[PDB]
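Here is the structure we will look at, set down as structure tokens.
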There are 6 protein chains.
Amino acid sequence: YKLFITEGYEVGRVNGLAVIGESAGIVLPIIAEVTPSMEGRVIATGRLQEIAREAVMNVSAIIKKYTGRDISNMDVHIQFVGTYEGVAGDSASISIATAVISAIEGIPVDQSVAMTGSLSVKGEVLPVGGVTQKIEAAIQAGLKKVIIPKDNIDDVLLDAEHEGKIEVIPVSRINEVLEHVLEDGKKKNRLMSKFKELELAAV
Amino acid sequence: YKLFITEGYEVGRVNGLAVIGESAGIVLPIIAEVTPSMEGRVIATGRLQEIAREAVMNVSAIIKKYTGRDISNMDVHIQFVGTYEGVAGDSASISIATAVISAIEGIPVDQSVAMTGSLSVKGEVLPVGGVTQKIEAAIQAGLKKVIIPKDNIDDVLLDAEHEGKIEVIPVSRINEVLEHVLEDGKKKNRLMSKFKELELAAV
Amino acid sequence: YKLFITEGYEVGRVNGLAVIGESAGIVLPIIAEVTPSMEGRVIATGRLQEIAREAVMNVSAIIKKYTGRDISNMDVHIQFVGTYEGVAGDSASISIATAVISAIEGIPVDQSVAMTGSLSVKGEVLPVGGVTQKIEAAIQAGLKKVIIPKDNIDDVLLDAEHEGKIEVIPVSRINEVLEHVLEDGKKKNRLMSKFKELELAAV
Amino acid sequence: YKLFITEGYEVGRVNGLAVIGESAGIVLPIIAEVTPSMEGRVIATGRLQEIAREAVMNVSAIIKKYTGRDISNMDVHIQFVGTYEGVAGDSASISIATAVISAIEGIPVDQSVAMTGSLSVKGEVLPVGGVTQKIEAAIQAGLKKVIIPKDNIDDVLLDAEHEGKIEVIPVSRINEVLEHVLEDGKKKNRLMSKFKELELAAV
Amino acid sequence: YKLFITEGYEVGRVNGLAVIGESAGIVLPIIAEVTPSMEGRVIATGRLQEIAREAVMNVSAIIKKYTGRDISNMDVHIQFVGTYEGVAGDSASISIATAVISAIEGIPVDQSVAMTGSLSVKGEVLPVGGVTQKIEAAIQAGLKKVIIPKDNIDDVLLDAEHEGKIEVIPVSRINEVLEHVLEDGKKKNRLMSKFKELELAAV
Amino acid sequence: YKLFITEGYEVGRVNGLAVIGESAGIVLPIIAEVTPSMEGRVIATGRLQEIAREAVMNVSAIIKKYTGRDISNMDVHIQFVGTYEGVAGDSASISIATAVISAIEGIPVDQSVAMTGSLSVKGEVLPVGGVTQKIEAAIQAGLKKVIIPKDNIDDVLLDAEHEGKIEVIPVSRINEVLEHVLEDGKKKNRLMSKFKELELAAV
Ligand SMILES: [Ca+2]
Ligand SMILES: [Ca+2]
Ligand SMILES: [Ca+2]
Ligand SMILES: [Ca+2]
Ligand SMILES: [Ca+2]
Ligand SMILES: [Ca+2]
Ligand SMILES: [Ca+2]
Ligand SMILES: [Ca+2]
Ligand SMILES: [Ca+2]
Ligand SMILES: [Ca+2]
Ligand SMILES: [Ca+2]
Ligand SMILES: [Ca+2]
């Protein structure tokens, strides 16, 4: 069996990438759900709960500012698929941020696209460690594309055999992430139009 | 003596399945109780407390979203029946999730049906390891049926003698689990109607 | 000297039974005290601290649900009388649960009645191992009665000489335990009336 | 040189008694200090650290309940004076409990009075082994009095020559211990008045 | 890769300096965002959340008093770039305060200028520890200037080789910080004019 | 470096004194600022926030009654200079109360005068613990005078070498505190005249 889906579109699920030990890449899928608070909490458990809190708090800033969803009155549940000892995750992981946006908006995410990077509270995608090793894991999982922070482009060093097996997509900002992974449609168009101001503000 | 019941309907009790060591299956009954918080806590102890937290947090998302029970203001007590060294449980175990739903709703669970799988925060049943070995344990305990994640169907490899001794029921979603194990009646009908939106959302 | 009392009524003290090594029964008295938390902690130490946590967490569920004592804001101190290497205790020991109820309610427990069994979070008394050997220890200590889980009744096999020396009382539920060991009186009546709903719910 | 003081009053120091090997008594002085936690810890090391934890946890129950000191937010340091291989200490040693009370209250303890016994979480003094041999050690150290659990009174068997050399004081409860060893004064009066409810509750 | 930018102007981002362990300096970039509250919260997580609360509360005082922004009805998100164990940050870090002002005003901060210091609620820059070591980190990161509290000027002791590699700028007050790091322009002029009263009040 | 100023007059800043651990004195400067509320809040964070709330609420009573400042429509920011683990502050610390009065009135406080004491809602200065140890800290910091509650005068016990290094000023009431620390001038005269009724009422 496998804990990631390699093709198709799913709401609230993103193929993130992380490292186990010092150097081994893994596909680390994230599933998010948002609910009414019945003040909202970030609900997460385990070794990566701090990363979940970082990502959810940072994405909440951009959601409030640019989309106007009252995420402060929602509970946000973050699930990491596959428990591993010694996982090193991306600070403020963009995969978690993306899963939250997908969940709140009801817009499915392309499972063939893995991603790694850290979300700034301003909507920028900041560099992370282990990019080559994460890309390798994505290739071994049969994923088609991998989003990485633009500032990590020169960190990519793959074998000739692995090069060519995956499309590497460098990004500066969260809206480029959403452009590449969200399912095309009315909902996406509408959301992307709200995020345009983030791009205008950031350039 | 035995720590599982093999027939009849009980509130808040589910015959889960787990692995001890690398490969030996065990029946791992879960008993859950929900109480007023007198913010609610997940109350669990021992080697499997993290799995209990995962399952309770994930099921809380679907309970809040689809049933509107204020589970955030309840304490949720999870008990694993039978302490074993070296138990490997299902992440976000569906048996724990089911026991919690049964406890909150007061709808008994069929003890003749064992289950294994991991609950997503979206209500999906995700694949787990050791499915053949868990099925074997269910057969040795005299259980009639075993629910497994659909994605584990091709992981089943039983002897001719064991094949035929238990009905294997693959599932995609939590509501199918509840369909098969919850006692038929007004209460079930009412609950299943609330969970219908989960199925609509997930398909 | 002796570490158990064989007759009379004492608040917060119960003659539990356990096993040392594989098969030797022992009387294992438990003394409990509850205090204000000055969030409450289970305060216990030694080899059996996990069993103390299990029993206290499980009894807390029934105390909150049925009696409304704010046990969550109390510290609960569990003492095992007599340190032994290689003690195997009852999971969620009913003797610990009973001692806690006695301590919180100020209702003394009959020292002539030993007990063994595991408390479910629903208030059921679940079967345990070594029942014959525990009964033997109770007989050797000069105790008059021994409460055991009903599901262990067929596990009793005593010599003709030992048979007849102790009254074996099988139980299904915690309120039967309390019926047999708590001192008769206004306080007991009042508490038993609160626990009646547990019995109604469990039957 | 000697590791015990035989006369005078000292804060936080008690002449406990223990056994080395199977039968040889020793004077085992305890020194305790309480500090702010800067959740409080029991700080102890060596072969007897478990006994220190037992005694400190049990006395904490009575301190919280009857005196209202927030011992949960203090660190409690326990020192055993004289390291010996093969020391068998009293479970929940009353000497450790007494040293802690003396330290928290700033009321000195009479060094001419040795003691042995186990503290229950309810404030009772429970019987221990080796009482004759501990009394002998107290006599050889030149101590004037020895407190023992009342239930050990019939365990005393001294030579004619040793009989008569020490006053044996049997006790039921911790407040009798404190009555005999704490320095007379305003502080003692005040503390003894708080512990009166323990005696009322225990009789 | 690197987690700091060494040149250019960015809104809401400041190259702060901190210490890891006892003595090692690090560049600790801060990114801040302010949003509508949808009462405002300081939203921060991790080991340095208390410092973030201090800095945001202190800067809020000067923002309310001198600029009249209703920061009380904004959420203020603070992100520390790069998670490290054992970071010791500046109390009420001026880098956090500056990032908040930059974010609320939309005026970019010069990334070539690092800073360390503690903001008083009156707008003063108070001394901090580890100034030499922080300056060293700034030099190793390739930063051009470092702002330090004036009272730390005599704490600077750099090698001949490091001296000369960075401009050290001592400051008394927050407006001098803003003078040196904020991008020149209409927006800055306007803001600096509001802060002039702080300087008048503080001198 | 140092976190206190030892000479000169500063608005809103007071050299308070506190204890760390059980007995070590520290100089704990307080800085206060008052702003418009844009209902007013006490804005404080950290381990001492409750003391800040106490002091600000108590001083607000006397400010409203005797000076007529509408402090209810101001935010009051309290900053403790120097974070320490295990600080024990003065309940309703007079240093915090004084800093607030200084901030609201714009009258500087003499930094050479340290103080300790608790402010009553009636304007009295109530006794505190650790006075000798706080005085010692003031002496070690090079402060010239220390205000203490009159009822603590007999608690002072300094070495011959320390005696003589600081002027100890006992006080009954807040206006004596203000007499000794506020800068002489029109503003002070005016404020002291308003507080005269407090003294008349309290004598
Ligand atoms: Ca390509
Ligand atoms: Ca590409
Ligand atoms: Ca079949
Ligand atoms: Ca089937
Ligand atoms: Ca009989
Ligand atoms: Ca019977
Ligand atoms: Ca005598
Ligand atoms: Ca005697
Ligand atoms: Ca220069
Ligand atoms: Ca310079
Ligand atoms: Ca003088
Ligand atoms: Ca004087």
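By the numbers in Swiss-Prot, the shown part of chain F spans 416-453, 457-621.
This entry, so its header tells us, was determined using X-ray crystallography, 1.5 Å.
Placed from the backbone N, Cα and C atoms, the Cβ positions cover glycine too.
Listed in Swiss-Prot:
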type	residues	note
ACT_SITE	F:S509	active site
ACT_SITE	F:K552	active site
MUTAGEN	F:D508 to A	No effect
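Candidate recorded positions F:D508, F:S509, F:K552 yield none lying near chain C, with Cβ-Cβ distance under 8 angstroms. Across the unmodelled stretch of 3 residues from F:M453 to F:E457, the Cα-to-Cα distance comes to 9 Å. Rounded to a whole number, the C-alpha distance linking F:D508 (mutagenesis position) with F:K552 (active site) is 11 angstrom. Listed recorded positions: F:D508, F:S509, F:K552. The one with the lowest count of other Cβ atoms within 10 Å of its Cβ is F:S509. Across the fold, the C-alpha of F:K552 (active site) and the C-alpha of F:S509 (active site) stand 15 Å from each other.
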